[PDB]
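Peer 1: Before anything else, here's the structure in question.
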Amino acid sequence: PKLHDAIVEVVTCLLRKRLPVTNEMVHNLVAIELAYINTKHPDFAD
Amino acid sequence: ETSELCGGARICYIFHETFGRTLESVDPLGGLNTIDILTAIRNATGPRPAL
């Protein structure tokens, strides 16, 4: 049992370690869209 | 004394016959190379795209 729960704890630690990393990426991904507008985009014409 | 224009109306001359005419000779299309301007407006756009 003690091991069992220790395993679980470690797993969620790892998940939390990788959480903010993805958050930073996603934040960046939005920032990238904000960074520049391509009016020459192939699907963008008027 | 009647002589060469001086003192007063000579400056009037300077401000018209000299200066006014001088400015009239300047440009107004001087330096305007169509192709160089096309380059300039491409530079004016810069790194972005333009509509």
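We're sticking with Swiss-Prot numbering for chain A, so the shown stretch reads 458-503, in order.
The deposited model was determined using electron microscopy, 4.2 Å.
The backbone N, Cα and C atoms fix where each Cβ goes, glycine too.
Per Swiss-Prot, the features are:
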MUTAGEN   A:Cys470 to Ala  No effect on S-nitrosylation
MUTAGEN   A:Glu490 to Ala  Does not impair homodimerization and formation of higher order oligomers
MUTAGEN   A:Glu490 to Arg  Impairs homodimerization and formation of higher order oligomers
Peer 1: Compute the C-alpha separation of A:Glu490 (mutagenesis position) from A:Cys470 (mutagenesis position), stating it in Å without decimals.
Peer 2: 31
Peer 1: Specify the count of other C-beta atoms within 10 Å of the C-beta of A:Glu490 (mutagenesis position).
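Peer 2: Other Cβ atoms within 10 Å of A:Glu490 (mutagenesis position): 9.
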Peer 1: Cβ distance under 8 Å to A:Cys470 (mutagenesis position), same chain, sequence separation 6 or more: which residues?
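Peer 2: When sequence neighbours closer than 6 are ignored, A:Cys470 (mutagenesis position) has nothing within Cβ distance under 8 Å.
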